[PDB]
Amino acid sequence: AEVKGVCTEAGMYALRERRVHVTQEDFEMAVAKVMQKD
Amino acid sequence: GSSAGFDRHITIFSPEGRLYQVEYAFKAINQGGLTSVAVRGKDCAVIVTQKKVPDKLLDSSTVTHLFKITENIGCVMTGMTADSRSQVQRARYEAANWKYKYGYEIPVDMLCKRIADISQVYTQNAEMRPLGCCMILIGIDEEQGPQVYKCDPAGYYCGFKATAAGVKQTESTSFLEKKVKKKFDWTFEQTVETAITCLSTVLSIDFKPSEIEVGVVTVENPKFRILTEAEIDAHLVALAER
Amino acid sequence: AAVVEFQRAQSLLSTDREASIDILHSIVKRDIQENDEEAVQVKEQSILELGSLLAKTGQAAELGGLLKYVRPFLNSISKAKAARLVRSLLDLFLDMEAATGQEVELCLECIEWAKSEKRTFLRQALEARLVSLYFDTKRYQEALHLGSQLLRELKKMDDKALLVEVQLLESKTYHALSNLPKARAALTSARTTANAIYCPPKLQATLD
Amino acid sequence: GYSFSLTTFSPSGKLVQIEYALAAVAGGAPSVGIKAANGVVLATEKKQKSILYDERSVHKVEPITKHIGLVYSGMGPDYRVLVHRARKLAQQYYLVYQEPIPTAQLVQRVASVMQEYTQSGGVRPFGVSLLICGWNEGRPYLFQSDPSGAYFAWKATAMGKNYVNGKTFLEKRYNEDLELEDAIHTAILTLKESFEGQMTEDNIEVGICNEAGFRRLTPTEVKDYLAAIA
Amino acid sequence: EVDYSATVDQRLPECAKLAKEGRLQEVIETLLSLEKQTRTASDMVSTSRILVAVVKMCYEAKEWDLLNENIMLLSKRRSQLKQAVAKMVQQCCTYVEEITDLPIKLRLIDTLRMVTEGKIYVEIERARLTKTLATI
Amino acid sequence: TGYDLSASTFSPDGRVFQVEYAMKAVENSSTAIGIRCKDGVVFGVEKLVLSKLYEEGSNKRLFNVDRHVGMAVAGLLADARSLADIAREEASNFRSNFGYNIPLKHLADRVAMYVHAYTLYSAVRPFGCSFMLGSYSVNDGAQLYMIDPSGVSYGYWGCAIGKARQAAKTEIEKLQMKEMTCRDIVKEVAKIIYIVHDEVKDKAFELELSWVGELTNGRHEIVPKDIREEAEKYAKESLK
Amino acid sequence: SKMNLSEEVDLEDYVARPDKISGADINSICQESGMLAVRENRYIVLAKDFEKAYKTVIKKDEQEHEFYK
């Protein structure tokens, strides 16, 4: 579920930058938020 | 507030790590309905408490919560009257034993540190209940100066610049905290005035020179004396005129 | 004795700042006996005040030369006080934007002092400050070398807040070298490290 | 006095009263102990609920011998009883051997007292965990005595409130090459994560042990260490 | 309440003569004790008359330092009637117009604008004083 | 609920119910009044006879714990007698150690601590009696202390313990006890006892009277029958 | 920001308090500070009003005994 939530948060970071394609930075920023912050 | 077994009847831990019996002893301090206030100044310490004489039949000379533990140390008792005398008698015995065993007067800090040690046993052994009384010793140390120490049923003890015990302890604590924030090394007159004012403002009584007892210790005379009604009236008159 | 001139220096604060300097700076030159628990406390208070005054006057010789002169004195006071003295004196010089040219030199001297005193936490912040000083002195190549070493040490101890700052300095340094692909990677490292911890508003602002 | 044990085995094989005593420890003020290469540090949150309290009247970090120190997390009154027992025990060791009591030996003697109150009649376990630091044979020592009476040798540990995250913080911030001064810096950092409000020189208590022995840092000294944090 | 009234009708003319004779520091203290009685008694028509009397006394005697100190001290008095201060400020701002010496006029305005700061009942006087200050 | 089965357990409101329950035994007994006059203390106990079979003097609620200190009890009589012996042995020990008659303030403060010691542990129960101690000496003067089952000792000018304590206290307040002597008080003490007695309720009471004052040279003695009958006649006439 | 304050009030004195209060509680503190100024016929909130307002609104019984820590 945490791994699945990381993907969902990764797409959120693409939306925050108004991008269409999810980049590797988005997955890394999603990993930091889901695991470390939460 | 979970319970499991006899955690509310004997001094044993609750599932969340609480001693309800010790906590209930704190609510026992408020059963007397009296509030005591102790304030420490630059060269003096003052204990002030209200004395209630419901009927003229009672000898007002006997209804005193101020006790002379030794010549240089005095205390004010709040809580059960019967438990208060036992602590005072116990404190007097330990003070006398300290004088005999060590050759010098017992320090104020060590007096309750012993008393808090006796009251801690009550919170650990289950065959007896904690003493539902609060002890506030005031005395003049040789080097540290004026000292005030509250001595609770739980065996806790700490020094205080200005403390209070009783029903209005937290109302009086907020008042004394405000005065201490001003950072004034009060003289003997000011300490009595702020102690009387703290009890007066919180209770809203406008004390008469028969409704409170004042016990002071000063560096000039490191002995514990009870203020007479004539002496107590002078401070009340000074309070009214300002 | 020495305390009286401290009040006189404090009284001279309302007067000219340079006028008060002669009082504090004389105390700084004043030699001390074995312990003098009062005198060293005054000199420590005077030197912290003397450097604080020079943060407004802006005199490099008396400020930068102070740190090179008080190194023997740092061996007398307690290590906690000495590290604070080194930090405070160095911080005032570098917060003074005047590039006197020796800012790199004494910062490296303090790093050597930190290594000698085995104060890793003090050293690491000094090295991080040095990387910023290297960037401001167009010394991009040495900034990356020191930043690369600090990145590994910061990573092991999970000091994410300091990791972001040094990573951002790497991102700025690579950008000045006209290397966008490496600047983005360093900024990516700073952003992901920032997302894992709470960023103070200053740290979030420089990241953004 | 009651002659029956107030601590008994649960059907699932647990001394339930001991676990509740540990819950009181978890609700106490945080205490952090770090064993550096050249010494040990003991730090705790000595925060009062008002300014009326005299900070210097009661000290959470108390010396036992010239080289052994205590700091706790749990019930204040219970720690003073264990302080006197440990000081009494140290004197008994000193009288018969004419040598200061080893840090490890003191922990066993103190933990035996704590264990007794688990099995003795009519008494409850101590609601504190004792962090014991000392210096013997030129080597630093750091120990933890739980309410149950089990003692653990800790290189770096935290107790009291928020101790689970404090232990994790020490995992990524401690190495065997740490020095005494950096251990103080790390100990203050461990408290800061669990600390609420601001840490002054009066609301925290730090004590360190080295070859010179154990001494509790004065408020002036703690202020200098706190300045390095910010 | 206790209605001091005529009680101050006797003191005010008497201390006025002592004020002209040269006794001011001792006189204002007597009024301060009289003010304390009337303030506690909440005697409105009385408490105003002493307050305007002291400021007039220090104004006629050219006691500029005493006038500013008295204004600040009277305004900060414990549980002072708000309308009593309004009359004292009302009489004082008139003295500002009469005063022509700029350093004396400026300091009186600054003291008056400080005792009237943040207070509704003297908001008109504070605005007018600011206009006078702005004109200067 | 289990919060009232022991003296070593506190109620959640911080009150010891076992001590409070023991006080209820005192409130179920007949009233016993004691008034401290200018030159002594007079004790008056309304002593009912449960049956005509008991002799005149049975269940004496007036004790002599020392040659100068009396004791008027209310509540359970067995614990009253036990506390009388404790007070008796406290006075005897004081004389055998310090060499003089024990002051009432110290005797009251000493017996009360023994009473208080029984209100702390589950191994013992609180005493079910409240008692008044009275004494007179040329130096200390007339004194009157009441000790309740909890262990609270307070000096009194006029005190009443029993089921009619509240009504008796009102009658005591009318008296100007600080000015009249023992000879006048013994008439009033009888009058108060007769007033508060309930004839439709438990009846057939015997008036037990005792005093200690300068007229007895500071010795607690039973009031003489000749004066006692005179006080009884005055009390009966006061009821019209 | 919507209230006429004085420069003498320092919000950091009440922000630094360890009381666990909600936004409505903080609004009440500011709301109660403004009424004390209103009561004294003042249109500027002084620091003394905030101190009284904070004590009134929070009114937190200790509910914790020091011997537990």
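Since chain C takes its numbers from Swiss-Prot, the residues it shows come out as 4-211.
Per deposition record, electron microscopy, 2.9 Å.
Every residue, even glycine, has its Cβ placed from backbone N, Cα and C.
Now, the feature entries from Swiss-Prot:
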type	residues	note
MUTAGEN	C:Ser14 to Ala	Does not affect phosphorylation by AMPK; when associated with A-79 and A-272
MUTAGEN	C:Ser79 to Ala	Does not affect phosphorylation by AMPK; when associated with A-14 and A-272
Between C:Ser79 (mutagenesis position) and C:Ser14 (mutagenesis position): CA-CA distance (Å): 29
Site with most surrounding Cβ atoms, counting all protein chains shown within 10 Å, from the mutagenesis positions C:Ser14, C:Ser79: C:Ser79
DSSP-derived class (H/G/I helix, E/B strand, else coil) of C:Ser79 (mutagenesis position): coil
C:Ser14 (mutagenesis position) - helix vs strand vs coil (DSSP): helix
